[PDB]
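Data block below; observations after.
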There are 2 protein chains.
Amino acid sequence: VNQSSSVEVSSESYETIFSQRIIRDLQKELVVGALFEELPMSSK
Amino acid sequence: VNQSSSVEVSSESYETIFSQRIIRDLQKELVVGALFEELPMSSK
């Protein structure tokens, strides 16, 4: 799609480097779940 | 109960692990019972 040059590439796939960094946003942190303690129940 | 599988416990009492732990709340602090001294009386 850069058609400026006479000999332009077929797709934009060939004009792009697909890095595979899997970036992520700040994701809501979690507090409520771990604060408390467990009663290892072993029965229903 | 927990009747999901062939083979089930009979009463759900054979399920629950009854505990014998007893718990009492924060329970009103008794401030004025002992603040003051005693006159050990021996008559009305």
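Note that chain A carries Swiss-Prot numbering, so the residues on display, from first to last, are 161-204.
Each residue, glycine too, has its Cβ placed from N, Cα and C.
Features reported for this protein in Swiss-Prot:
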{"type": "MUTAGEN", "residues": "A:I183 to T", "note": "Confers resistance to Pycsar-mediated defense"}
{"type": "MUTAGEN", "residues": "A:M201 to V", "note": "Confers resistance to Pycsar-mediated defense"}
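Neighbour count (other Cβ atoms within 10 Å of the Cβ, all protein chains): 9 for A:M201 (mutagenesis position). Annotated pair A:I183 (mutagenesis position) and A:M201 (mutagenesis position), C-alpha to C-alpha distance, rounded: 40 Å.
Here the Cβ of A:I183 (mutagenesis position) has 5 other Cβ atoms within 10 Å, regardless of which shown protein chain they belong to.
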